[PDB]
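Asks: If you scroll down you'll find the structure; I have some questions about it.
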Amino acid sequence: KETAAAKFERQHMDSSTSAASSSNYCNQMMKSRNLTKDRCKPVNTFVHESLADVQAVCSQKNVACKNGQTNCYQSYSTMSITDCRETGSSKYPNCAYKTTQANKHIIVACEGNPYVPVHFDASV
């Protein structure tokens, strides 16, 4: 298929940009990352930092995941992110998203060898 680390990268990494510049950022990215393919994914966060900086979070502050697992880590510093959330009017296959650019800590679930991010838990 796709490995768990490769899938995290495709759904959440966007280092080519420093921040979302238009309210159209989410509609374009959700589409080009093939996240509106079978349905409209309701919520998705893009991180605008290098892959190495995001991978480094697996060695930062260990916190519990929203599901109760303890393989979640919170970044010591804030990072540039973009939250994409489907609007109330969105309907497959005409997906519409609201873009919210912000700077905040990210929380990720890590695993394997090497121990890398495999799930985006929350931003705070």
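Here chain A follows Swiss-Prot, giving residues 27-150 in order.
So how was this one determined? The header says X-ray crystallography, 2.0 Å.
Even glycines carry a Cβ here, placed using N, Cα and C.
Among the features that Swiss-Prot reports, substrate binding site is placed at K33, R36, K67, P68, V69, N70, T71, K92, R111. Experimental mutagenesis at this site is recorded by Swiss-Prot as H38 to A, annotated: Loss of activity. Positions annotated as active site, proton acceptor by Swiss-Prot: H38. Here Swiss-Prot describes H145 to A as a published mutagenesis experiment; the accompanying note says: Loss of activity. Taken from Swiss-Prot, the feature active site, proton donor applies to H145.
Any idea what these are sitting next to in the structure?
Replies: DSSP gives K33 (substrate binding site) a helix state.
For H38 (mutagenesis position), applying a Cβ distance below 8 Å and a minimum sequence separation of six or more within one chain yields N70, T71, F72, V73, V80, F146.
A helical conformation is recorded for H38 (mutagenesis position) in the three-state DSSP classification.
Cβ neighbour count for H145 (mutagenesis position) (all protein chains, 10 Å cutoff from its Cβ): 20.
Secondary structure at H145 (mutagenesis position), as computed by DSSP, is strand.
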Asks: Where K33 (substrate binding site) and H145 (mutagenesis position) are concerned, what is their Cα separation in Å, rounded?
Replies: 9
Asks: At the level of the C-alpha atoms, what whole-angstrom distance separates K67 (substrate binding site) and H145 (mutagenesis position)?
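Replies: Between the Cα atoms of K67 (substrate binding site) and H145 (mutagenesis position), the distance comes to 15 Å.
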Asks: Across all chains shown, how many C-beta atoms besides its own are within 10 angstroms of the C-beta of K67 (substrate binding site)?
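Replies: Step by step: centre on the Cβ of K67 (substrate binding site), count other Cβ atoms within 10 Å, giving 17.
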